[PDB]
Structure formats: structure tokens, C-alpha cells
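Before any comments, here is the structure.
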Amino acid sequence: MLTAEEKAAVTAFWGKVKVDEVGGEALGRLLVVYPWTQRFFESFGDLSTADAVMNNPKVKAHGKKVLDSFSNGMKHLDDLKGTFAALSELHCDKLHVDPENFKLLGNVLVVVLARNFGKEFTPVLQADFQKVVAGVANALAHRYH
Amino acid sequence: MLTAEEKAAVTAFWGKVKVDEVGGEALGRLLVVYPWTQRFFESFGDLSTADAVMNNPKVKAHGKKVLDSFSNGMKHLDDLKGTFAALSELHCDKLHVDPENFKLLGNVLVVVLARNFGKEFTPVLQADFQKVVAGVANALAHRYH
Amino acid sequence: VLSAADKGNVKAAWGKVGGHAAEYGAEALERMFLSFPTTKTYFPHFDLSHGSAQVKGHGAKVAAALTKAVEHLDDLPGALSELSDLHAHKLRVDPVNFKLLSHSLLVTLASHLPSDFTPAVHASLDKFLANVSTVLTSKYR
Amino acid sequence: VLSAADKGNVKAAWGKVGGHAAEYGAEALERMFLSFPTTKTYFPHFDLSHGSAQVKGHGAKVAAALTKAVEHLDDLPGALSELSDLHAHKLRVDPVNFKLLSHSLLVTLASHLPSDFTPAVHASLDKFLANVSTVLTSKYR
Ligand code: HEM
Ligand code: HEM
Ligand code: HEM
Ligand code: HEM
């Protein structure tokens, strides 16, 4: 996990991230970029086109939930395994989400932050952030590991 | 991991495995099938061709070392994380082997057993064996997760 | 991308498979379902009991598609269009599963052609299967 | 495998990159080495310091090969044969590295072309980068 710095930086940056917005774009991009992921969101309705996906109310709403868990995860960078324990159970045991997918989402999230913050999302910050999403991907993959 | 049912199965079959031969064949096929792995054994000499690789004495020799580690794991099937802590450390921390590679070797191992046992290595026996290799690969990749 | 050597090796292996393609096709499904139980989620309507006539019939379908691909090694996307359509667009199969069937298929060929399944042939077959997998999981139409 | 929409998206996005290709190519390398330090072991003879003139110059070369590939979307293997030889045969780069670089490039592009880096463009470029990656890790000689 992060050290004092990585953490603080990661932290400070996060304070500027509009979860609502960013979460809907992150989930949406996942379904667009790695389309097999749509299989898990069948109930979401129309995912027929990229526009349909990005504009789907279920996608957007679910995206916000995802980002909330991330924000929580950001408060407990110390214990990501503990914090994600329930989700680990859901995703692994009940949903059977191949863990490879957790990585794709974390990566898509970083792309999204880069998009929304431009240069402000520095190579150095990006890096602490890669640590974070890898930690989250590992916590969720626990019922595998 | 394995149930006692499966523990027994896996154990009985293994009793018949020619560690010398299987080991050398497993490592050799890895290097030939997934060529970039050759980068970690540059020191082994000539790995130019399949023939070269398969007949490389260091390859043969090292394949045995590995399978030996395998045999031991088989004995400590309930604590693979511990039994491989040392190796996890070597391969992850020192060698910087990407853990996906750990899955490739196990898989190669299963192909070799199948080539060597034919009908003896049944779908049901293979199934049990897959849990083992998955276990060993997760235990080796431990230093990451 | 396959070497000329890969293509010959694939053709050679396949010629050995010959009339047992279907059988091998069936055994592979069989091995996948047993070793990787999550693959079963894609077949809710299938009788997945050991020996199912359904899995057998399906094995023949799979084997039949693979022989088609072997024959059109220079235009797989062209050869397997209808199949990407089904796998990528219709069923939305996670790419990881294609790695499970490929492995299953190599395990199967190895056990039946121990003499023929040389490291070189193993290497080419792996590449070929990665190639088919890519075509089947791509939405290029 | 790329669709016709995919090719359109790649050509258009790369068109917007224009004269800043080298710069983006350099930033992608810097982001890669910083985020995934294991990547650095492929460049032991390089000064991987901040702003190394070596990294910047390397960035330029990587960007020029991508331009070349954009210009040859229909025959990557043919277009990148020399680079495959280098990366596959000589360097033996583990394919996971290509994923790290592809990611690194997408992060760079999104940050510099936010209004152009649409979900559609993002999908098309990701696929294009996986195709290049496949070529560069294949020994088709
Ligand atoms: C960073 C990784 C992820 C995080 C933090 C995350 C978070 C969440 C959260 C917070 C929920 C809702 C929990 C609740 O019902 O109270 C959820 C549900 C769900 N997740 Fe994820 N998720 C992640 C990755 C994925 C991936 C990669 C997939 C599949 C491609 C996936 C598929 C689902 C599905 C299908 C549901 C339930 C849908 C529903 O019932 O509405 N998740 N996830
Ligand atoms: C099933 C997974 C694996 C197991 C159980 C395993 C086991 C071993 C063992 C027992 C050793 C010798 C340690 C000693 O010197 O006492 C070793 C060393 C080594 N392993 Fe593996 N290994 C595995 C996978 C891999 C893979 C996939 C690679 C890379 C392609 C790899 C690369 C190496 C290297 C480079 C060495 C050291 C060579 C030397 O220093 O002589 N290992 N491994
Ligand atoms: C070597 C790769 C594969 C090949 C060549 C292949 C080939 C085929 C063929 C020929 C069919 C039947 C089409 C028809 O109705 O004529 C089919 C159907 C199907 N395949 Fe695959 N397949 C492959 C991989 C997979 C994988 C990995 C999965 C998921 C685990 C999968 C899931 C299915 C399903 C769910 C169906 C539809 C079954 C039905 O309702 O009849 N396929 N495939
Ligand atoms: C899209 C992916 C990539 C492209 C287009 C690319 C492109 C290039 C080019 C154009 C060169 C120099 C050729 C010349 O000498 O004119 C090169 C060299 C090299 N590449 Fe890549 N590369 C890619 C991925 C990678 C990856 C992922 C790595 C490892 C992390 C890597 C490691 C190297 C190394 C070590 C060299 C030799 C550097 C030197 O000694 O000058 N490449 N690459």
C-alpha cells in the first residue's frame, strides 16, 4: 500500500473528484471498451450503442455506487481487504466476476481521472493512484486469492 | 483447497509421476510455448530451437528442482502460502516474474501429465489437479496479493 | 500472428485428429465443465451430466468449426464471422473462458496423440487457438 | 480484429494527435516507468531519470512506429515485421508489458485530448493497441 505521501496526495486529489459524474463515466466506459462486461448488466436495459450505454440511468446510478465504495476505500487505505470483504463475497461467490475484470475497471477509472483533470493528473500522481486501484482490485479478488 | 477425497486422488496419482522426466518436459515446453519466458534463463545456454531447449541439460536439471518443489507442496496442501513463501519472495521480489507466468507453467504441467498418462489422467482427475496448480500459482504470487 | 511453420504444424496436428475431432471436441467441453465450473453458467439449458448426449453433440459442433478454421488459416475473421457474431455480440462470453477451452483442448490432444504432440506442435496449436479466440471475442462486423 | 468504424476512429484520433506525437510518446514512457517500475529492467543501459533526453528520444521513435501502423491498419504484420523481430526475438518482452504501455498511452491521450477521447474513440484505440501488441509479441518472422 501507499506510504504517507502517496496516501496524502491520493487523498488530496480525491477531494476534487465528483463521484456522481466520474462513476457514471467509469462504469459506462467499461461496458463500452470491454463489451463482454455488459453480460452482467443485462437488467440495465439498453446497452446497444455507446450513446445508449453512457446515457442509461441504471448505468449512471450504479456507477455512483461503485465510486462511493471507492471513496470509502480511500478512507481505509490501511485495510482494503477488510473494507471490501462484503463486495469480495458478492463479486466472487455470487456474481462470479473473473478477477481480471476488476483490473479493467480500475484502469478505466484512471483513464477517466486523466480525462477529467488533464495535466493536473500528473505522472507522479497517476502512479500513487495505480497503487490504489491495484490494492482495490486485490481486495475484491480475495475470494479467489 | 482439495477435499480429503480429492487430497487422496491427487496424492495417489502423483505417486506414479516421474519427477525427473515430467519436470524437464514441463520447463522445456514452457520455454518453447511461451518464448518470452526464455528471457529468464538466458544463462542456461542455447535455447535457440525447440530441440535445443528440450535437450538443454540445465533445463532438464532445473525442471527437476521445480517439480521437487511441487512434490513438497503436495505434502503441505493446506498451507501452500507458507510452503512457498520463500519461492514467492525469490520469483516476485528478486526475479520480478509476472505472476501470469505461474499460471502458464502449471497449465503446461497439466498438459505434460496428460501426454504422459493418456486415459489415466481423467477429466475428473485433471479437475482435481487444476485446483492444486491454481493453489501453487496463488501461493507463489503471494508477494503481490 | 502465425508463421508459415505454425500453419503447417496446425495442419499436421489436425490431420492426426482426423475423424476423432468430434470426440476430442466433446471431451474438451467435458474437461472444461469439470475443471472450470463457472463456464457452466453459459449453458443453463444444457444437460451437463457426465456423458450427456448434448455435450457430445455440441463437441461435434465445436470440432466442426475448428476444422473450418484450419482450412481458412489465412482468413479466420472471414471464416468465423457468424461465430463472432454469436460469441461476442449474442452471448457476450468473457474472453477468459476462451483460455479455459483452449487449455482443455490441448489437454485432450496431448492425451490422445502423445507421439505427435511435440513441443513445436504444442506451440503452434496454442497460437492458433489464441487466434480463433480473438476472432470470436471481437465485434468487427 | 478492427471494424471499419474502428479504423475511422483510429485515423481521426491519431490525426488530432498530429505534431505532438513524440511528446505524447515520451510522456507515455515516463508514466509507464513511474507507475510500473518493473518495466525499467528492459532499459538498464538507459538513463531513466526525469526528462532523460534518452526517454524523450525514445518517445519519438515509439510515436513514429505508431504513425506508421496507423498508416498501415490493414497490414500490421507486414508494417511492423522489423519491430516484432526486435521485441519478440531479440528482447523477449513479456506481453504483460505491452498492456502497461497501452494503458500508459491511453492515459496520456485522455489527458491531452479530453473532448476527442470519447467512449467510442477509447474502445477503438484500445483494440488498435492490442493488435499492435499482438504483432510485436509474435514470431511470424
Ligand atoms: C473496482 C472494482 C469494483 C467495485 C468497487 C465494485 C463495486 C460494486 C458495488 C458497490 C456494488 C453494489 C453493492 C450493493 O448491492 O450494495 C456492485 C454490484 C455489482 N457489481 Fe461491482 N464493482 C467492481 C467491479 C465490478 C466488475 C468488474 C463487474 C463486472 C464486469 C461488476 C459487476 C457487478 C454487478 C453485476 C453488480 C450487481 C448489479 C445489481 O444487482 O444492480 N463489478 N459493485
Ligand atoms: C509453478 C510455478 C513455479 C515453481 C514451483 C517454481 C519453482 C522454482 C524453484 C524450486 C526454483 C529454484 C530455487 C532455488 O534456487 O532453490 C526456481 C527458480 C527460478 N524460477 Fe521458478 N518456479 C515456478 C515458475 C517460474 C516461472 C513461470 C518462471 C519464469 C518464466 C520462473 C523463473 C525462475 C528463475 C529465473 C529461477 C532462478 C534461476 C537461477 O537462479 O538459477 N519460475 N523456481
Ligand atoms: C474454440 C473456441 C470456440 C469455438 C470454435 C466455439 C464454437 C461454437 C459453435 C460451432 C457453436 C454452435 C453454433 C450453432 O448453433 O451452429 C457454439 C455455441 C455456443 N458456444 Fe461456443 N465456441 C468456442 C468457445 C466458447 C466458449 C469459451 C464458451 C463459453 C464458455 C462458448 C459458449 C457457447 C454457447 C453458450 C453456445 C450456444 C449453445 C446453444 O444454445 O446451442 N463457446 N460455439
Ligand atoms: C506499441 C508498443 C511498442 C512500440 C510501438 C515500440 C516501439 C519501439 C521502437 C520504434 C523501438 C526502436 C526501433 C529502432 O531502433 O528504430 C523500440 C525499441 C525498444 N523497445 Fe519498444 N515498443 C513498444 C513496446 C515496448 C515495451 C512494452 C517494452 C518493454 C517494457 C519495449 C522495450 C523496448 C526496448 C528495450 C527497446 C530497445 C531500446 C534501445 O536499446 O534503443 N518496447 N521499441
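Per Swiss-Prot, chain D residues shown: 2-142, in order.
Every residue, even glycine, has its Cβ placed from backbone N, Cα and C.
Positions annotated as domain 'Globin' by Swiss-Prot, on the basis of sequence analysis: D:2-142.
Packing around D:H59 (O2 binding site) is summarised by its Cβ count: 18 other Cβ atoms lie within 10 angstroms of its Cβ, all protein chains included. If you look up Swiss-Prot, you'll see D:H59 marked as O2 binding site, on the strength of sequence analysis.
Within 10 Å of the C-beta atom of D:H88 (heme b binding site) sit 23 other C-beta atoms, taking all shown protein chains into account. DSSP gives D:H88 (heme b binding site) a helix state. If you look up Swiss-Prot, you'll see D:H88 marked as heme b binding site, on the strength of sequence analysis.
Among the natural variants in Swiss-Prot, D:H90 to Y has the note: In allele Y. The residue drawn here is the original one. Cβ neighbour count for D:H90 (variant position) (all protein chains, 10 Å cutoff from its Cβ): 11.
A C-beta separation below 8 Å, combined with a sequence spacing of at least six in one chain, links D:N132 (variant position) to D:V2, D:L3, D:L77. Quoted from Swiss-Prot, the note attached to the natural variant D:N132 to S states: In allele S.
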Here the Cα-Cα span from D:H59 (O2 binding site) to D:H90 (variant position), rounded to a whole number of angstrom, reaches 20
Here the recorded positions D:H59, D:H88, D:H90, D:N132 meeting chain A with a Cβ under 8 Å reduce to none
